[PDB]
Amino acid sequence: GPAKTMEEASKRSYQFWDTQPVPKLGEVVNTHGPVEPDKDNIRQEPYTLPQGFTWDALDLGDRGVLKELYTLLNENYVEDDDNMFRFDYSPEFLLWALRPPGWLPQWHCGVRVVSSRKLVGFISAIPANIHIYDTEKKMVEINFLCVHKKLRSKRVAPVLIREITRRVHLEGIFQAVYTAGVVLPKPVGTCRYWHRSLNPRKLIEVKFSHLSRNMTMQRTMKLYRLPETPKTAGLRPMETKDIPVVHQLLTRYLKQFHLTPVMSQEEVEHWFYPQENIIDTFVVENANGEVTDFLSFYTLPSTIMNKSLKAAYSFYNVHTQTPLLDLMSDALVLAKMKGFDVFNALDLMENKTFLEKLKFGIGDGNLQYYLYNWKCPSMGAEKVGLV
Amino acid sequence: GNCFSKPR
Ligand SMILES: CCCCCCCCCCCCCC(=O)SCCNC(=O)CCNC(=O)[C@H](O)C(C)(C)COP(=O)(O)OP(=O)(O)OC[C@H]1O[C@@H](n2cnc3c(N)ncnc32)[C@H](O)[C@@H]1OP(=O)(O)O
């Protein structure tokens, strides 16, 4: 079964990952480069699925197929430690995460039951240029690995990982980045999720959170209380004319970390140009008409296995003139103004400078960052600049 | 792929 701590993991044997070009769990890494020479010929045939299951590439432009994808994900995707909450991926959100610039339909890899055509499996790859230490390499970001609950523990996830690798090798890419809540060989960096309450009562009824030892409900609300309006001057939603400068600010600010994306202006528009109930981005235009900072957070509500828990996830926040503490404080205010219930943020990047000061509490979940077929020293959360 | 964390 899954393992959530490395202590838990170092006892486990990895029947699949020991066969993969990833550093072993105990191995200390001080080299820089791939684990495997690029393959000159790639298997033309799809891998063999267990009897009664077939490959199918999902055309998310077909609204019916996209409906099949979110229904699969909304019923069988990531859950919390206690099986109380499950992500509620909207169709318009998945198009955002699954059709960025450069997407390929054969990278929307799904598994269907042969007889019924019922979608029972999925995995995805989107292209991304990744800066890791001192190498800028083109990789894919693997996301949305999902085997239906009725098919679990039958070694169908390894087949999905192999088949998506094959389809990415065919396009000439040989590295990949991905995250996870479980420990596998081998985390290049471990990031903790932190949680800032915005509506304490909602998260206490639903049992997302709990009242601290000697603290009433009344005090808890007066504690997380926030201003009605933000305080940074010139804060406003990002517009079309801000795509160049948001690219500029993000391109530069990101260079101080060791694992970061490398975005074209077309990609910066896609990932940051606001879409309601998907992505939000606010820029800080100063008294001279210049844009100096921006904050961003994306929307991902969670079904409650017992309405929905509206969560805001901190995305990329770039500061040059506004103090990051004030920037992130206004982010909390804007999230509250928009009806969110909680503001989730990792401890990666400079987030540790404000997580305690802005009343974040620590979460019971770590997000391990992995690289496929790339052997490099691991880093701390503050060096991981990839959300 | 994400993970669902929540306050310790
Ligand atoms: C060149 C480009 C290459 C691109 C490829 C890059 C690699 C991408 C790598 C994947 C990027 C994922 C990115 C995301 O989206 S991480 C999100 C993962 N999704 C979920 O947790 C959703 C809920 N769970 C499920 O859908 C299933 O339980 C999954 C699919 C997780 C496996 O449920 P099942 O019980 O049916 O599994 P199995 O018995 O068939 O097979 C188990 C084998 O697979 C190992 N396993 C278990 N969990 C994960 C995991 N979360 N990531 C990678 N491997 C995992 C497991 O330890 C064992 O290996 P080993 O222990 O024997 O070694």
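Chain A is numbered as in Swiss-Prot; shown residues: 104-409, 414-494, in order.
Header lists the method as X-ray crystallography, 2.8 Å.
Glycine is no exception: its Cβ is also placed from the backbone N, Cα and C atoms.
Residues or ranges marked as tetradecanoyl-CoA binding site in Swiss-Prot (evidence: experimental evidence): A:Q118, A:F119, A:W120, A:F247, A:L248, A:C249, A:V250, A:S256, A:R258, A:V259, A:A260. Proximity of A:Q118 (tetradecanoyl-CoA binding site) to non-local residues of its own chain (separation of 6 or more, Cβ distance below 8 Å) is seen for none. DSSP assigns A:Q118 (tetradecanoyl-CoA binding site) to coil in the three-state reduction, placing it in neither a helix nor a strand.
Swiss-Prot lists A:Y180 to P among its mutagenesis entries, and the accompanying note reads: Abolished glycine- and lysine-myristoyltransferase activities. Annotation for A:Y180 (mutagenesis position): same-chain Cβ neighbours under 8 Å, separated by at least 6 residues, are A:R189, A:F190, A:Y192, A:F247, A:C249.
Taking the Cβ of A:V181 (mutagenesis position) as reference, residues of its chain lying under 8 Å away and at least six apart in sequence are, in sequence order, A:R189, A:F190, A:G284. Recorded in Swiss-Prot as a mutagenesis result, A:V181 to L carries the remark: Reduced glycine N-myristoyltransferase activity.
Experimental mutagenesis is annotated in Swiss-Prot for A:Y192 to A, with the remark: Reduced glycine N-myristoyltransferase activity. Look at A:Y192 (mutagenesis position): DSSP puts it in coil. Counting every protein chain shown, the number of other Cβ atoms lying within 10 Å of the Cβ of A:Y192 (mutagenesis position) is 22.
Record note (Swiss-Prot) on the mutagenesis of A:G492 to D or K: Reduced activity. In the three-state DSSP classification, A:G492 (mutagenesis position) falls within coil. Packing around A:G492 (mutagenesis position) is summarised by its Cβ count: 21 other Cβ atoms lie within 10 angstroms of its Cβ, all protein chains included.
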Those recorded positions, A:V181, A:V250, A:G492: which ones have a Cβ sitting under 6 Å from ligand 1?
-> A:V181, A:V250
Of the binding-site residues listed as A:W120, A:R258, A:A260, the one whose CA lies nearest the CA of A:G492 (mutagenesis position) = A:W120
Hits for chain B proximity (Cβ under 8 Å) within recorded positions A:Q118, A:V181, A:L248, A:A260 read A:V181, A:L248
Could you measure the widest C-alpha to C-alpha distance across A:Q118, A:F119, A:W120, A:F247, A:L248, A:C249, A:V250, A:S256, A:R258, A:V259, A:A260, the residues recorded as binding tetradecanoyl-CoA, and give it to a whole number of angstrom?
-> 22
Give me the Cα-Cα distance between A:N409 and A:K414 in Å, rounded to a whole number; there are 4 residues missing between them in the deposited model.
-> 9
